[PDB]
Amino acid sequence: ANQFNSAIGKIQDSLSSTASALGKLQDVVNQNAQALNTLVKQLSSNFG
Amino acid sequence: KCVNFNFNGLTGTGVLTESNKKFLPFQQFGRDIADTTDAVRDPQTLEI
C-alpha cells in the first residue's frame, strides 16, 4: 500500500514537472495545428 | 451586423465590431496568425 501511494505521488510530481510528459497527445494538437495552418496558409498562395 | 465592407482597400464580408486593440498611428490594418484581416482602422476618420 505504501509502494502504490508513494508511486502515485511520483506520478503527480512527474506529470506536473515535465512539459513533454503528454507528448503523445500534444502531437495530435500540434499535427492538427500544422495541418490546418498549412490548409489556410495555402489560400494566400498564387499557384501561378 | 454582418455586412460587405471595403476598408483600406480590403474588400470582404463580415461582422463589424468594436475592439480595444491598440493601433500605432502608422499601422493602418491588422493581421492574424494566418495573415488574414482581423481588425482594421477607418480609412476615412480615426477609428478602430
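In chain A, numbers come from Swiss-Prot; the residues present are 924-971, in order.
Heads up, header says this was done by electron microscopy, 3.6 Å.
Backbone N, Cα and C atoms are what each Cβ position is placed from, and that goes for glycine too.
One natural variant catalogued in Swiss-Prot, A:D950 to N, is accompanied by this note: In strain: Delta/B.1.617.2, Mu/B.1.621. Taking a C-beta cut-off of under 8 Å and a sequence gap of six or more, A:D950 (variant position) has no contacts in its own chain.
What Swiss-Prot says about the natural variant A:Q954 to H is this: In strain: Omicron/BA.1, Omicron/BA.2, Omicron/BA.2.12.1, Omicron/BA.2.75, Omicron/BA.4, Omicron/BA.5, Omicron/BQ.1.1, Omicron/XBB.1.5, Omicron/EG.5.1. Cβ neighbours of A:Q954 (variant position) (same chain, under 8 Å, six or more residues apart in sequence): none. Look at A:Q954 (variant position): DSSP puts it in a helix.
Here Swiss-Prot describes A:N969 to K as a natural variant; the accompanying note says: In strain: Omicron/BA.1, Omicron/BA.2, Omicron/BA.2.12.1, Omicron/BA.2.75, Omicron/BA.4, Omicron/BA.5, Omicron/BQ.1.1, Omicron/XBB.1.5, Omicron/EG.5.1. In the structure as shown, the Cβ atom of A:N969 (variant position) sits within 10 Å of 4 other Cβ atoms.
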